[PDB]
Amino acid sequence: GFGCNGXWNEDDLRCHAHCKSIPXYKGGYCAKXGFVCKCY
């Protein structure tokens, strides 16, 4: 995943990095057992 590779591998930092790299987003929080990278 995009940093979110599960409960024991929840790198929301990298999820944020990912989403920040996407235009129209400013960040990205890691959700759903640390599996879903959700950009905002």
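Note that chain A carries Swiss-Prot numbering, so the residues on display, from first to last, are 56-95.
Any Cβ shown, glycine's included, is placed from N, Cα and C.
Cβ-based neighbour count (10 Å, all protein chains) for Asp67 (mutagenesis position) stands at 18. The mutagenesis experiment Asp67 to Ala, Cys, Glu, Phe, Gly, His, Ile, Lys, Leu, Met, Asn, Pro, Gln, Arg, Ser, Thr, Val, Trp or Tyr is recorded by Swiss-Prot, whose note states: Complete loss of antibacterial activity.
Long-range Cβ contacts of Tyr84 (mutagenesis position) within its own chain (separation 6+, distance under 8 Å): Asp67, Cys70, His71, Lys93, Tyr95. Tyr84 to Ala, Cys, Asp, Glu, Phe, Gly, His, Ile, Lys, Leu, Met, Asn, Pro, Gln, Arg, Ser, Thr, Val or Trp appears in Swiss-Prot as a mutagenesis experiment; the accompanying note says: Complete loss of antibacterial activity.
Counted within 10 Å of its Cβ, the other Cβ atoms near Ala86 (mutagenesis position) come to 14, all protein chains included. According to Swiss-Prot, the experimentally introduced change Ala86 to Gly is described as follows: No change of antibacterial activity.
Here Swiss-Prot notes a mutagenesis experiment, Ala86 to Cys, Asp, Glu, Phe, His, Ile, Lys, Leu, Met, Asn, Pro, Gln, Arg, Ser, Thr, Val, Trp or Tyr, with the remark: Complete loss of antibacterial activity.
Neighbour count (other Cβ atoms within 10 Å of the Cβ, all protein chains): 16 for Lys93 (mutagenesis position). Record note (Swiss-Prot) on the mutagenesis of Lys93 to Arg: No change of antibacterial activity.
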